[PDB]
There are 2 protein chains.
Amino acid sequence: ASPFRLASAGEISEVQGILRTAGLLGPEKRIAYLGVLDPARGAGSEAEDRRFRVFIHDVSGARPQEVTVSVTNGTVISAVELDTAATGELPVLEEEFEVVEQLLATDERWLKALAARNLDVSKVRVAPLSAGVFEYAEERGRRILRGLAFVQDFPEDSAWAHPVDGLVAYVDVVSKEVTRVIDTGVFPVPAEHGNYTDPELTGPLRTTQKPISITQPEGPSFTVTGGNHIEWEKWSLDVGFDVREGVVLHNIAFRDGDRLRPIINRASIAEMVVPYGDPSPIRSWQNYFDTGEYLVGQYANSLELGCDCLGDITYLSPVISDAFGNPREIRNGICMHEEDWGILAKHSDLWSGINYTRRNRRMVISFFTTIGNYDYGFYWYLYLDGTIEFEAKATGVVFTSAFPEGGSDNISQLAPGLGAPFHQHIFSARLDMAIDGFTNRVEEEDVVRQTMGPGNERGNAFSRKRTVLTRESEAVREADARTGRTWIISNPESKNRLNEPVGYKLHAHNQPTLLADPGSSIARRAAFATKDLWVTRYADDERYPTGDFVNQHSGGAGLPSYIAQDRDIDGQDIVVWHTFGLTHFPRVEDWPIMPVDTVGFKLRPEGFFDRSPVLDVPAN
Amino acid sequence: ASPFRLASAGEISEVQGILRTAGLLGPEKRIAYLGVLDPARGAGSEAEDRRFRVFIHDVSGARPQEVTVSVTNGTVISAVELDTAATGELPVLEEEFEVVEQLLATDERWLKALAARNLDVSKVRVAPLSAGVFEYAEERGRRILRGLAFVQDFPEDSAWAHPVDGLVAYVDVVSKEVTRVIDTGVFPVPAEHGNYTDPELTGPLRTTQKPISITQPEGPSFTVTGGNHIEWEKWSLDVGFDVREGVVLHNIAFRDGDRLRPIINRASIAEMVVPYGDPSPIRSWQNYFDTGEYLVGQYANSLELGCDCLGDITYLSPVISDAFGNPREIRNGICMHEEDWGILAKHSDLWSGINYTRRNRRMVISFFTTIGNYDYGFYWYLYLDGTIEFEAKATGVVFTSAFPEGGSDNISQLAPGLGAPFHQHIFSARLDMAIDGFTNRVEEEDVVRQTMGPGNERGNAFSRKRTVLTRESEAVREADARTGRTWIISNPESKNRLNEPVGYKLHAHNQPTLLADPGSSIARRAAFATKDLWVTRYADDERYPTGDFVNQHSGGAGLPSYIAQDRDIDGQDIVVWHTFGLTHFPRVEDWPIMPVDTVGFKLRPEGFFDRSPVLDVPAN
Ligand SMILES: [Cu+2]
Ligand SMILES: [Cu+2]
Ligand code: NA
Ligand code: NA
Ligand SMILES: [Xe]
Ligand SMILES: [Xe]
Ligand SMILES: [Xe]
Ligand SMILES: [Xe]
Ligand SMILES: [Xe]
Ligand SMILES: [Xe]
Ligand SMILES: [Xe]
Ligand SMILES: [Xe]
Ligand SMILES: [Xe]
Ligand SMILES: [Xe]
Ligand SMILES: [Xe]
Ligand SMILES: [Xe]
Ligand SMILES: [Xe]
Ligand SMILES: [Xe]
């Protein structure tokens, strides 16, 4: 009954049937994206209309379509032909991944390059990589992937150990033609294997780890109703899943006494980009928008119990469309569990004689995805004390190259002859705020140092200042760790018992933002990544910081275009877009498989409550 | 047999006996500090000499002494009379805490102040607070505490809810005289109670939290031998305890194949300061050096199982001296346990067909202390992957004041009429480094942006730079979060298999440092707190960033004096001192008892190992 419920297999089959009936899904058509649309603002009192958005590709070369379907009513709402040279190519199809290697295997230029390096074509894997937009005019309006080669010595070998540097190829995956093969010269293909399950490399496995058993004999403290509505320790929300964004949180609210108080209307990772910092022409075009180009949700892992998620786990198994419109379940794709989180509050008071200790917990909602060599975990946390946090966990196998004789300013050495190009992993969290409702504003808060003098004779005073961001033109902000800069989202019409507007404070990690030159292609396509915080006025069609079609799409869409409207954001329905990322100079310890590294952000209540919200937590 | 073993009750009793026999511990003498000294550099092949350092106070007004005793040989090594006006007062004695209230209760000025506010003297608690060094010339050479008043309505009432603003008193705790009583005017004493165990305030306790059971059916994976030597998942160290610093880690090393490789020789929190930012004369002198003035180890809590430390816990019960030299055990004062830490490494490879997941764990060594209203947890973590981390957890009850009519730039409102002055909690971690041995150096590493142009035509390149800190004069460094600044400690004579010096990288949180005006008393006494990183050449007498005697001691000692020596630190025995802290603008959610907030730092291996050190971790 909830309009925020997960898409069911039946709904996807029905979208398929509606499209077929309407003449929009014949044998040459493929679904490159399909997702449920969120309900419009208002229309809660109105009857429900489940609508799905679909991007339809055509393998015969005809123009793709953007389509909206009402599965409730069995109708096509809208259908429009896309001009991809203008608005962008559709996301990469899973079926196109294999096409790069297959086509290159019978290309005379590719074969000549491999023969020069004494490499057997049957052993050469080709990573199918997004192309971006550079100086190649013939690529405009065409679906291109670029291929980098890695040798696989045998079926179970890790090809990443054996990059073939000095070689790159470009392929049109629709017309099935190799457009270009660039060979800048032979590099030695690194010879050491990177097989992290081979006993020769691991040595004898440790026998020293005794078991840790985490159980809940009475079950978990959270409830799941309507498939995806969670209630836990005063929190409530709906766990959505989208093939592009992955896990999406809807209607995050907190029950304070009798009142259900909204905090965040929608929380998602709306984009992530991995720009590479190696100026070699073999990789200088390399920027993976895993969300926008590849769709991270579609590659979500099935998570095994006791391995990926430990404890008393409740799973969701979201359904997505395959390329033909048939439903496909991602079995155990979302993990949900609560875990202990150390001490919540503690005081031993001399005067009263009262000793007091309470323990903390957090609700965890997560998924893990695999994009080629990369594996990312996306974790949302809700804490007893009102804190909301996101954490990304990056692991997998690092993307490799040759390590140049005489070293490199842009590549790390991992093993003899084996390099790892420098890169970043940068995320954009889109937080459609609803602090006590939709009438919100954002202030930038800095610490203020004070000069010793009149009114401050001992030179000890310090303070802070808040600046309201009143319009979108002044709401593109950078970090300032030195001055403890944070951003507070408040509701100017909702006051706490001390007559102060209720609010939440966003605490960033203040990691470096996009490092590329501001005149680069990537600085334009990932403009969002150049600044730490953006605030926009809510609009239903402003979904991603990079726009709807990122693949082979220049600047022109996304956040810079949204804020040009210069809309009022002082006590309005607003959206915060926070950029945060890891800058990775790979270390030898990252090879042959990388230990997890993390980045994230959190929001803490700031006069939202009238006192601590965890006074009613019981002892022990 | 280990020279790093915890002090035993017998050793402390023996120090007492040696001092007594030597004529240094008569009836008027009190021990203000006692701790074991670490073994000297070298002397490992030599027979052991357990030496203790003692600060002896005299209640009759005679000059205190600094004494070194050999408990092994039953001798006094050295004994010197201290001139406290020059070198500093001894740490506050626990017995002096109560003296402030007791003396004030019969003082006519104090009684007049309380009568003006209609407060019953029997209900007025006085916080005994360190005095610092300000403009009062008669305090020089005298042991002074300052008192701030809080009303306790009944025995179990939280006095912190009822601050008596506009009033402060100064007391000589040796001569037992009230030197000054300052009354700047009456403020309303806030009336609401802050009793967080009163059902009227908590409401009905939650019944929604189902149990979480964490057990280890085969016991823990770590071993404890010789009382305090820990071995866990290739790590080894000795867990010390000092009454000043609290838990100290010695000989942190990692067993890589057959070789035990040192990483850190000694790790401690060598100081912590809590400066207040309220310019009111009632509190503008307020700066608590909890480590240096109060001795945090001495107030370590006894930690209850299932409440303070959850899981399979192994406790240490460190012994300290009381004021007369008798041993006193802090029962269950140190917690040791291992815990699961999510995914360690994960990759699902298309080409090889191999799916791989490993789980992480960390060893946790912790204690919790209480200083008046404040409670701090100190946590050290060792991870499977070689990462070392420290985390401080701050909780307790916030220090309160009146909230001024018409607001304040330096105080937050918590409840009607109730204020919380702005302040910081700033820590100094002293890391006596031993990366593969004692020959170490530090480099500052910054990200380097590159300009689009020749050699970087697409404007994607980025790099980094390292600057060796060669001498102490150039080793006082600040954070730069924007450029991803870190510091690498390496051994220039120990190379990994890729011919690069082995190293560890320190990752700071880049929180603001000391905010006080540089000309203030606190900026001089806590000079260490004004900069993020210091590197010194190791010396046995350079123990604390504030020197040996912090109480009522001006600038002149500590880190600024150490680095003036301008010693070679490029491939030498060096010590890193990292400043890190929380800047606290109290929120309503902090009242009436504050949810934990955290700050810390970590160090990660940086080409220390020849490949990932966790390839031998078993599945599941
Ligand atoms: Cu990376
Ligand atoms: Cu604080
Ligand atoms: Na909003
Ligand atoms: Na050292
Ligand atoms: Xe079109
Ligand atoms: Xe929840
Ligand atoms: Xe879907
Ligand atoms: Xe579909
Ligand atoms: Xe791949
Ligand atoms: Xe969550
Ligand atoms: Xe990450
Ligand atoms: Xe003296
Ligand atoms: Xe350990
Ligand atoms: Xe001790
Ligand atoms: Xe003693
Ligand atoms: Xe106290
Ligand atoms: Xe530890
Ligand atoms: Xe803290």
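In chain B, numbers come from Swiss-Prot; the residues present are 9-628, in order.
Technique stated in the header: X-ray crystallography, 1.7 Å.
Even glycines carry a Cβ here, placed using N, Cα and C.
Residues annotated as active site, proton acceptor in Swiss-Prot, with similarity to another entry given as evidence: B:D298. What Swiss-Prot lists as active site, schiff-base intermediate with substrate is B:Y382, and the listing cites similarity to another entry. According to Swiss-Prot, the substrate binding site annotation covers B:296-307, B:379-384, on the basis of similarity to another entry. Residues or ranges marked as Cu cation binding site in Swiss-Prot: B:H431, B:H433, B:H592. A mutagenesis experiment is reported in Swiss-Prot for this position, B:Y382 to F, and the note states: Loss of activity.
Cα of B:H592 (Cu cation binding site) to Cα of B:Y296 (substrate binding site): a distance of 15 Å. The Cu cation site is defined by B:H431, B:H433, B:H592, and by the 8 Å test on Cβ atoms against their centroid, the other residues of the chain that qualify are B:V282, B:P283, B:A402, B:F430, B:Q432, B:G589, B:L590, B:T591. Classification of B:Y296 (substrate binding site) by DSSP places it within a strand. The distance from the Cα of B:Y382 (mutagenesis position) to the Cα of B:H431 (Cu cation binding site) comes to 13 Å. A straight line from the CA of B:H433 (Cu cation binding site) to the CA of B:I379 (substrate binding site) spans 13 Å.
When the Cα atoms are compared, B:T299 (substrate binding site) and B:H431 (Cu cation binding site) turn out to be 17 Å apart.
A simple way to gauge crowding: the CB of B:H433 (Cu cation binding site) has 21 other CB atoms within 10 angstroms, across all the protein chains here. Ranking the recorded positions B:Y296, B:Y302, B:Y382 by the number of CB atoms within 10 A of their own CB puts B:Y302 at the top.
Ranking the binding-site residues B:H431, B:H592 by how many other Cβ atoms lie within 10 angstroms of each Cβ puts B:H592 at the bottom.
Highlighted here would be the recorded positions (B:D298, B:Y302, B:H431) whose C-beta falls below 6 Å from ligand 15, but none qualifies. Rounded to a whole number, the C-alpha distance linking B:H431 (Cu cation binding site) with the residue listed as 'active site, proton acceptor' is 14 angstrom. For the recorded positions B:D298, B:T299, B:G305, B:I379, the ranking by surrounding Cβ atoms (within 10 Å, all protein chains) places B:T299 first.
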